[PDB]
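> One structure coming up, written as structure tokens, with questions to follow.
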Amino acid sequence: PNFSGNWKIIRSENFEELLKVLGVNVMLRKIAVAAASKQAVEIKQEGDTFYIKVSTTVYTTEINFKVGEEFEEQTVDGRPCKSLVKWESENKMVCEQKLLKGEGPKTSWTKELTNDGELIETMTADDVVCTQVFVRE
Ligand SMILES: *C/C=C(C)/C=C/C=C(C)/C=C/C1=C(C)CCCC1(C)C
């Protein structure tokens, strides 16, 4: 399918819960929740290869990967991790991360194109699932 595009968030649920699992304290959790309101995702997909720029008001970060090939990124709370993205279906991919040092909750993320033109992105820590919905700008 075509993940490429310029996505703006319309909904973001359970983000505060996820940052709690990772040890973020209350006052900074509320600030990150407000930051997530302004999130944009830019995707260039050529075949199996994705270039993904995730950004808020004061921060931007680039995730370049190929389906099936290990790469390195960070978790939602900054720790470096090895990642591997695989398809689940035609329009959904899931990424499993493993920490490069130490220990912590089991983190992962998914991205899915819907039949209705939305990009749905979920990030998980152990049992807790944050769900984020975007539309093309
Ligand atoms: C495929 C999409 C991915 C891997 C997106 C990952 C997004 C994040 C790690 C986002 C982090 C943050 C914000 C969106 C704003 C609030 C604070 C952060 C740093 C947890």
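All residue numbers given for chain A refer to Swiss-Prot; the residues shown span 2-138 in order.
If you're wondering, the header gives X-ray crystallography, 2.6 Å.
Positions of Cβ are set from backbone N, Cα and C atoms, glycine also.
Below are the features I grabbed from Swiss-Prot:
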type: MUTAGEN; residues: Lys21 to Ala; note: Loss of ligand-induced nuclear import; when associated with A-30 and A-31
type: MUTAGEN; residues: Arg30 to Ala; note: Loss of ligand-induced nuclear import; when associated with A-21 and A-31
type: MUTAGEN; residues: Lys31 to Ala; note: Loss of ligand-induced nuclear import; when associated with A-21 and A-30
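Could you give the neighbours, burial and distances for every feature on this list?
According to its DSSP assignment, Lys21 (mutagenesis position) is helical. For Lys21 (mutagenesis position), other Cβ atoms within 10 Å of its Cβ number 14.
DSSP gives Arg30 (mutagenesis position) a helix state. Within the same chain, residues at least six positions away from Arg30 (mutagenesis position) with a Cβ under 8 Å of its Cβ are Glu17, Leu20, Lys21.
Counting every protein chain shown, the number of other Cβ atoms lying within 10 Å of the Cβ of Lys31 (mutagenesis position) is 13.
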